[PDB]
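Contents: one structure, followed by commentary.
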Amino acid sequence: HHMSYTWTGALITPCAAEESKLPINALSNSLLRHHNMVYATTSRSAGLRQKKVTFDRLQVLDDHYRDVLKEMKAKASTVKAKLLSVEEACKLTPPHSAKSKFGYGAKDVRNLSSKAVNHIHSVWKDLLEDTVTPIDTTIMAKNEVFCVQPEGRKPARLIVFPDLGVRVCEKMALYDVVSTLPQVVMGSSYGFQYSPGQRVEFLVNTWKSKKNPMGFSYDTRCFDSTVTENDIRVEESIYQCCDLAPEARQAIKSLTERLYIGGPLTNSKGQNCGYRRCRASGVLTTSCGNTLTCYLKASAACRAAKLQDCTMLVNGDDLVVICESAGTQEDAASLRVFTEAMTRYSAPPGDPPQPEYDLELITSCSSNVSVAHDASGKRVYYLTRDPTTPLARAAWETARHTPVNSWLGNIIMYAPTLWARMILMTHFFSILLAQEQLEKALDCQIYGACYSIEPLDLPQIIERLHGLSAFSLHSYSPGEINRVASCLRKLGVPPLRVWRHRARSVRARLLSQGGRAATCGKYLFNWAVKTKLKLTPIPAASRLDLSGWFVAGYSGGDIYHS
Ligand SMILES: [Zn+2]
């Protein structure tokens, strides 16, 4: 047997008390009334998750697989990557990253304190000398917020991560590799090179490039658990194709043998929970490995299915394919063959894929293309998503400070959307005004990495990522309007006419503050008035350093880019 996990029966334990019920304050009702619809996952459901993620993996690897792999390795061989110094790697550590078990924390690391640096060096030396001993990991249940979907409650997802010292060593060995290799190997198919607008451009251009377009998303069941020892060694063989220093080569070999392939699982109480033989969700290579492995399996599956003129877009375990239609029956047939190949590769689907002939109806990375109209009346395509989870998370953040501010990330990613503009902007700017906290920088995450963002910089950030049109879109699609309306009914969110009324108040209060606050009032809330101000390029926008923002995925990888 080739089991993803083996377990001792020891429990996955929490670090602090965990809340599952939505916390309520005086502001909660202004956002939503159906409080019992929002929950957070806790370690209490960890056993249910363990059951779901534990299975035997079988893998049959054919000529299509090896052909694509050869191609990937040929591209990888053009990459030159560098070792990061200790200091460079230390500066990439989030200020609140989990402290080391060895007597120092993330602040000590960021400050280059002697004890941290010395220990990191000792971890590094040990990686070079020893390429066999499994490195310890901690297993935790993630506390994440969702809306109930009777389609009831998700069990908590699991996070598996090594000690802080090792994580700094992972950056040193592989940060440059995971940041540069995937776009070289996968080209335009690598999803994390795109801002949301650029992703939309690629998808729309790809769709228009087909005579008779068909598209489909592919949902792998428990992707991390599907990743085998084979997959992880194949990933390492790809990394090693790069032009690397011998010390980097040795560290990558060692991290592969000792950490990436598998290792002991330890709870928060120091007890042995069992043993992992699949992808660790909390390592630097999580996003890059998943993306490469998904792309490899899917590219080979496309060949097996004989899909005509197909283009892929891959973000970790998330996959969308757009190809040439051969008719509805022939397409259904192709997807069945595609699915069979993926399954043989260890990657069977949760929901079976279905052919889609309307681009707007294809969901990938929880998102879809939709269309609205700019100030001139021109059709504009933009990225959107079902607002349920963003709004459930905003409900939580209304009553509780959290390490990651999802509302702020969601405004950045989904600025052009009806719901981010009318609800998220209005609600959160009301709150920040009330506490006079417009100037206070908040942590958020973009493609897995951590940023400290000042809400007063939102107009310039949005202009840079989405263009000026994000401040003037109107006439959204009836499909998008219905979806938003359905979500508001479900969660008990006030109707859009109430948000319009509130936004006029927010806009006025922001304008009354002048400076950056007034720019926010002017640009972010121009949709809320009949008396529309003239929106011109903001000078500060061109000065914003937004490099590294949409380059690569770092989910689980403990990266701070501020
Ligand atoms: Zn065997």
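Indices start at 1 and increase along the chain as displayed.
Heads up, header says this was done by X-ray crystallography, 1.9 Å.
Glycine is treated like the rest: Cβ placed from N, Cα and C.
Annotation comment: Swiss-Prot describes 213-331 as domain 'RdRp catalytic', evidence class sequence analysis.
Around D219 (mutagenesis position), a 10 Å sphere centred on its CB holds 17 further CB atoms from the protein chains shown. While the structure shown retains the original residue, Swiss-Prot records the mutagenesis experiment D219 to C, G or N (Swiss-Prot position 2639) with this note: Complete loss of RdRp activity.
DSSP classifies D219 (mutagenesis position) as coil under the three-state reduction. The Mg(2+) 2 binding site annotation in Swiss-Prot covers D219, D317, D318 and is backed by a curator's inference.
For the mutagenesis of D224 to G or N (Swiss-Prot position 2644), Swiss-Prot gives this note: Complete loss of RdRp activity. The structure shown keeps the original residue. Taken residue by residue with DSSP, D224 (mutagenesis position) is part of a helix. Counting only same-chain residues at least 6 apart in sequence, those with a Cβ under 8 Å from the Cβ of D224 (mutagenesis position) are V53, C278, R279, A280, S281, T286, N290, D317.
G282 (mutagenesis position): 22 other CB atoms within 10 A of its CB, across all protein chains. Among the mutagenesis entries in Swiss-Prot is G282 to D, L or R (Swiss-Prot position 2702), noted as: Complete loss of RdRp activity.
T285 to V (Swiss-Prot position 2705) appears in Swiss-Prot as a mutagenesis experiment; the accompanying note says: Almost complete loss of RdRp activity. Under a cutoff of 8 A between CB atoms, and with a sequence separation of 6+ in the same chain, the neighbours of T285 (mutagenesis position) are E170, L174, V178, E235, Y260, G557.
For the mutagenesis experiment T286 to C (Swiss-Prot position 2706), the note given by Swiss-Prot reads: Almost complete loss of RdRp activity. Using a 10 Å Cβ-Cβ cutoff, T286 (mutagenesis position) registers 27 neighbours.
For the mutagenesis experiment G316 to A or C (Swiss-Prot position 2736), the note given by Swiss-Prot reads: Almost complete loss of RdRp activity. Taking all protein chains in view, 24 other C-beta atoms sit within 10 angstroms of the C-beta of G316 (mutagenesis position). Under DSSP, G316 (mutagenesis position) is assigned to coil, being neither helix nor strand in the three-state scheme.
Two residues, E151 and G152, bracket 2 residues absent from the model, and the distance between their Cα atoms is 7 angstrom. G316 (mutagenesis position) sits 11 Å from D219 (mutagenesis position), taking the Cα positions as reference. Residues within less than 8 Å, Cβ to Cβ, of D318 (Mg(2+) 2 binding site) and separated from it by at least 6 positions along the same chain comprise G191, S217, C294, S364, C365. The Cβ centroid of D219, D317, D318 marks the Mg(2+) 2 site; residues of that chain outside this set whose Cβ lies within 8 Å of it are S217, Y218, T220, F223, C294, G316, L319, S364, given in sequence order.
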